[PDB]
Amino acid sequence: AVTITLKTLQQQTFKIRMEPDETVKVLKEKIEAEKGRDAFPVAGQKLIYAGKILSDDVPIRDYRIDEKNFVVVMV
Amino acid sequence: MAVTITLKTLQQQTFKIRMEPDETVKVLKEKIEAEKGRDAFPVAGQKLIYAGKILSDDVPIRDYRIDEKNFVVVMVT
Amino acid sequence: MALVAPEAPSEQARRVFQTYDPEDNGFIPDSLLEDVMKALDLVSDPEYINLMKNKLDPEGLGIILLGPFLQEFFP
Amino acid sequence: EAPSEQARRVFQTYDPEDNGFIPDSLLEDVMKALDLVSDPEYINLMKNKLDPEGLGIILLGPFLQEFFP
């Protein structure tokens, strides 16, 4: 029951909820459902947390992302 | 904002040091030396451990997020 | 690989701990604390480890539980 | 030896400051260490039994009474 905060390179902010065990790949899928496959296709997504790139197969709980900071989604 | 840091030696003593969160580890060692003596706790021989990690002289003490109910271990080497 | 985001230290520690606990007891014998701290690059001076044994296992149960271990080393 | 005696010692290990209680986030840890059922829904139900007011803490007394009557 965790909430990720996402910023795009168009100064847009938004929130995605997922379970701790769901992977970065599923975060990308949820971003795509929320923002569209035209502009945020899963394949083209790079998720950047604290200046480094999140890895598709890793459960999100494993990064211990504080809800204070944000994840940047780049394409 | 002052933090009271409890120190424990590995030959079984305890004492406390008051200092400001922006002051560095180097200042903590200097306060330990003034408190316990240059003879037995010279600054250059002090090695300070918190959360199983060695504290670095140039680092503001706040970065280690020291809990007042915990303690820093002092090793003299 | 230089840009790959790293695991949170607490989650790496959880993984190590569970690995030393193949029966999922929730704890390790306190004789394994040294090995677990060395595997996690924590200070392993013998007398320091004996202070940590006593901080973590004040009741003298002879075991190190995961909760207290993470709380001391990876809060 | 009464299992309650070991339960007290395990509980005290999660409460090294002798508050007499633990954050309810550690109830799962304690129940696991004591070989008590730890299905997430069972944990949640017993949380509400032990902490009916929603303070977020588990007191030692009610803990021992629920699992070692």
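Here chain A follows Swiss-Prot for its numbers: 2-76, in order, are the residues you see.
This entry, so its header tells us, was determined using X-ray crystallography, 1.9 Å.
For all residues, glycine too, the Cβ spot is worked out from N, Cα and C.
As a published mutagenesis entry, A:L10 to E appears in Swiss-Prot alongside the note: Impairs UBL-UBA domain interaction and enhances ubiquitin-binding; when associated with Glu-47. All protein chains considered, the CB of A:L10 (mutagenesis position) has 9 other CB atoms within 10 Å.
Per Swiss-Prot, mutagenesis A:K47 to A is noted as: No effect on UBL-UBA domain interaction. DSSP assigns A:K47 (mutagenesis position) to a strand in the three-state reduction.
Mutagenesis annotation in Swiss-Prot: A:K47 to E, described as Impairs UBL-UBA domain interaction and enhances ubiquitin-binding; when associated with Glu-10; the structure shown retains the original residue. Taking all protein chains in view, 12 other C-beta atoms sit within 10 angstroms of the C-beta of A:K47 (mutagenesis position).
The mutagenesis experiment A:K47 to E is recorded by Swiss-Prot, whose note states: Impairs UBL-UBA domain interaction and enhances ubiquitin-binding; when associated with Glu-77.
Taking a C-beta cut-off of under 8 Å and a sequence gap of six or more, A:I54 (mutagenesis position) has these contacts in its own chain: A:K47, A:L48. Experimental mutagenesis at this site is recorded by Swiss-Prot as A:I54 to A, annotated: Impairs interaction with PSMD4.
Taking a C-beta cut-off of under 8 angstroms and a sequence separation of 6 or more, A:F71 (mutagenesis position) has the following same-chain neighbours: A:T6, A:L7, A:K8, A:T14. According to DSSP, A:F71 (mutagenesis position) is assigned to coil rather than to any helix or strand. In Swiss-Prot, a published mutagenesis experiment is listed as A:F71 to A, annotated Impairs interaction with PSMD4.
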*Per DSSP, to which secondary structure element type does A:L10 (mutagenesis position) belong, with helix, strand and coil as the options?*
coil
